[PDB]
Amino acid sequence: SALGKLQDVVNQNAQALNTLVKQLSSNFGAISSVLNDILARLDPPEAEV
Amino acid sequence: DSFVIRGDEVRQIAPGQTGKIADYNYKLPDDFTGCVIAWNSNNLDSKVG
Amino acid sequence: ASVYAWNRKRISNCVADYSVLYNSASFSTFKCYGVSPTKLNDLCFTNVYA
């Protein structure tokens, strides 16, 4: 635990990046979290929503 | 834009609708501005034969 | 079947042409919710039930 400050900074940055990448898996109330699925499944009037 | 359609097809003259005359006869844009007017014409646009 | 005892049929291991369903004028209502009617020929499915 001598080098905790640098490891803390690296862990915080890596964790925040992980959180960002993980947020793509959430649909936020939509039918799917994948844009390709929505574009391949729906007409533009509902795919827009 | 003037035309004659069926009684049940008046719902299809709208943005974002799935239908037969919507796809192959008259299509409205998703961002359409304006008004649709429909009135019965059985007295004038019908014949007994 | 009646609506209280509605018949559920499994559809599996087949290639389906849905274009003959959209283009047919026999159906008064052809309304899809989670998928576009015209994209049905471009997708693969399982757990299909009628």
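What you see of chain A is 943-991, where the numbers are those given in Swiss-Prot.
Heads up, header says this was done by electron microscopy, 2.6 Å.
In case you wondered, yes, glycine gets a Cβ from its N, Cα and C as well.
Annotation of the natural variant A:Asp950 to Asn in Swiss-Prot: In strain: Delta/B.1.617.2, Mu/B.1.621; the original residue is retained in the structure shown. Quoted from Swiss-Prot, the note on natural variant A:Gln954 to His is: In strain: Omicron/BA.1, Omicron/BA.2, Omicron/BA.2.12.1, Omicron/BA.2.75, Omicron/BA.4, Omicron/BA.5, Omicron/BQ.1.1, Omicron/XBB.1.5, Omicron/EG.5.1. Here Swiss-Prot describes A:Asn969 to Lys as a natural variant; the accompanying note says: In strain: Omicron/BA.1, Omicron/BA.2, Omicron/BA.2.12.1, Omicron/BA.2.75, Omicron/BA.4, Omicron/BA.5, Omicron/BQ.1.1, Omicron/XBB.1.5, Omicron/EG.5.1. While the structure shown retains the original residue, Swiss-Prot records the natural variant A:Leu981 to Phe with this note: In strain: Omicron/BA.1.
Locations of recorded Swiss-Prot features on the structure.
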residue	record	DSSP class
A:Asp950	variant position	helix
A:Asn969	variant position	coil
A:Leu981	variant position	helix
Relative to the Cβ position of A:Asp950 (variant position), how many further Cβ atoms are located within 10 Å? 10
How far is it from A:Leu981 (variant position) to A:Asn969 (variant position), counting Cα to Cα, in Å? 14
Counting only residues 6+ apart in the same chain, whose Cβ is under 8 Å from the Cβ of A:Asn969 (variant position)? A:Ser975
